[PDB]
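A short worksheet on the structure shown next.
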Amino acid sequence: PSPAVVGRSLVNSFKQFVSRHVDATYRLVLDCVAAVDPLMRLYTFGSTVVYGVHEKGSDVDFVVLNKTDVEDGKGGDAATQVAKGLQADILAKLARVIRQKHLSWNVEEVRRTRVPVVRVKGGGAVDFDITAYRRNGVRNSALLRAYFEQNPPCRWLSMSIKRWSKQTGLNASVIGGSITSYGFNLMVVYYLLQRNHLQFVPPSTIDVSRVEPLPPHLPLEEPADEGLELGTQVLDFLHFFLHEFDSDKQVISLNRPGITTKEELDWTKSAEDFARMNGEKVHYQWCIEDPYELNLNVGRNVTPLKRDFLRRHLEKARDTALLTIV
Ligand SMILES: O=c1ccn([C@@H]2O[C@H](COP(=O)(O)OP(=O)(O)OP(=O)(O)O)[C@@H](O)[C@H]2O)c(=O)[nH]1
Ligand SMILES: [Mg+2]
């Protein structure tokens, strides 16, 4: 359809959500963290921080950090077995404390993943993931957040994409899903950057020693042009990814303004034979460079097949206003 039609469907689709006690979740978690270690810091990251708002159906991401991790505000995160072991170790203590203080909660220690994480589901729609000793999630969320702060309404584009990604089965949170919400944000910002709707923010300027453990709410204003900006952005975003982004040659990257190529990163078919992560093949079909992790393709799970599904969906999204006009 047209931007306006899409815009209105989209604003229409978000009516129920435009109407948030995370400090409380934060404090409960800090209680636990405290009981495992009173000198440990708790940082929030993920969508809550990125958007400055807490969405229904979205967990809350927390990472636990030592004073020195924070002071080393711009240090990278060790990608070693020992670093992974240190994290699993502290998270197991914390998991223990969580369970002890909240017999109601399902506290799962997840090892399937690249980053040790403790997943808590209290049942009361209460959901959070806890990781440790890593600055990269707070850092890249502070980066995404700073991008959205430049153009607060672009958050609708992001949220529209996020929700859609989960409805089409593209989001890694869904079985068969290949790109995390995080990947989708990187895509959105990258897109916003290519259209000069955002000004480039060198990732190295983000300093963890300067981010808030719990950043402030960032009011989300309804798109008050009936969604025309959004509709136009969505359509443009869909078009950009089906027709301007050259997935075979380019990398969605926020590490530099402009274009990043697969060749300069050695993210080639050749590399696929070697590149492995979490004991599996990394794919370089849909390349999304993580701004802070070395050599990490956020689209590493996008297999040739999933790449085709992404194009299908991106094409479909155009004529369904991201599955809203139905
Ligand atoms: O591959 C990843 C995935 C996630 N992350 C980090 O973990 C955070 C949470 O990762 P999510 O994919 O859960 O993103 P999100 O919070 O924005 O969205 P939803 O839960 O609502 O689906 C992201 O903001 C990012 O900082 C990574 O660093 N790398
Ligand atoms: Mg999250």
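Numbers in chain A come straight from Swiss-Prot, and the residues shown are 3-21, 27-333, in order.
Just so you know, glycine gets a Cβ as well, placed from its N, Cα and C.
Database features (Swiss-Prot):
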BINDING   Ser54, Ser65, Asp66, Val67, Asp68, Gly144, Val145, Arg146, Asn147, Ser148, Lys169, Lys173, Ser188, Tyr189  UTP binding site
BINDING   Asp66, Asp68  Mg(2+) binding site
BINDING   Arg121  RNA binding site
DOMAIN    237-302  domain 'PAP-associated'
MUTAGEN   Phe52 to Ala  Loss of catalytic activity. Moderate decrease in UTP binding
MUTAGEN   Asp66 to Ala  Loss of catalytic activity. Does not affect UTP binding
MUTAGEN   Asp68 to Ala  Loss of catalytic activity. Partial reduction in UTP binding
MUTAGEN   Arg126 to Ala  Loss of catalytic activity. Does not affect UTP binding
MUTAGEN   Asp136 to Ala  Loss of catalytic activity. Does not affect UTP binding
MUTAGEN   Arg141 to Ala  Does not affect UTP binding. 360-fold decrease in affinity for RNA
MUTAGEN   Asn147 to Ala  Severe decrease in UTP binding
MUTAGEN   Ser148 to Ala  Severe decrease in UTP binding without affecting RNA binding
MUTAGEN   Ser188 to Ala  Severe decrease in UTP binding without affecting RNA binding
MUTAGEN   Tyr189 to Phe  Loss of catalytic activity. Moderate decrease in UTP binding
MUTAGEN   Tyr189 to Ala  Loss of catalytic activity. Severe decrease in UTP binding
MUTAGEN   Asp297 to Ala or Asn  Severe decrease in UTP binding
Within 10 Å of the Cβ of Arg141 (mutagenesis position), how many other Cβ atoms can you find? Include all protein chains, please. 25
Looking only at C-alpha atoms, tell me how far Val145 (UTP binding site) is from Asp297 (mutagenesis position), rounded to the nearest Å. 13
Scan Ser54, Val145, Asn147 for recorded positions whose C-beta lands under 6 Å from an atom of ligand 2 and note them, or write none. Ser54
Recorded positions near ligand 1 among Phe52, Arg121, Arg126, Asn147, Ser188 (Cβ under 6 Å): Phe52, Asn147, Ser188
With 5 residues left unmodelled between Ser21 and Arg27, could you check how far apart their Cα atoms sit, in whole angstrom? 10
Using a Cβ-Cβ cut-off under 8 angstroms and a sequence gap of six or more, which residues of the chain neighbour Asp297 (mutagenesis position)? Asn143, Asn147, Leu193, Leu303, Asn304, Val305
Pop the Cα-Cα gap between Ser188 (mutagenesis position) and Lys169 (UTP binding site) into the table, whole Å please. 6
I'd like the per-state residue tally for the domain 'PAP-associated' (237-302) from DSSP, helix first, then strand, then coil. 23 helix, 12 strand, 31 coil
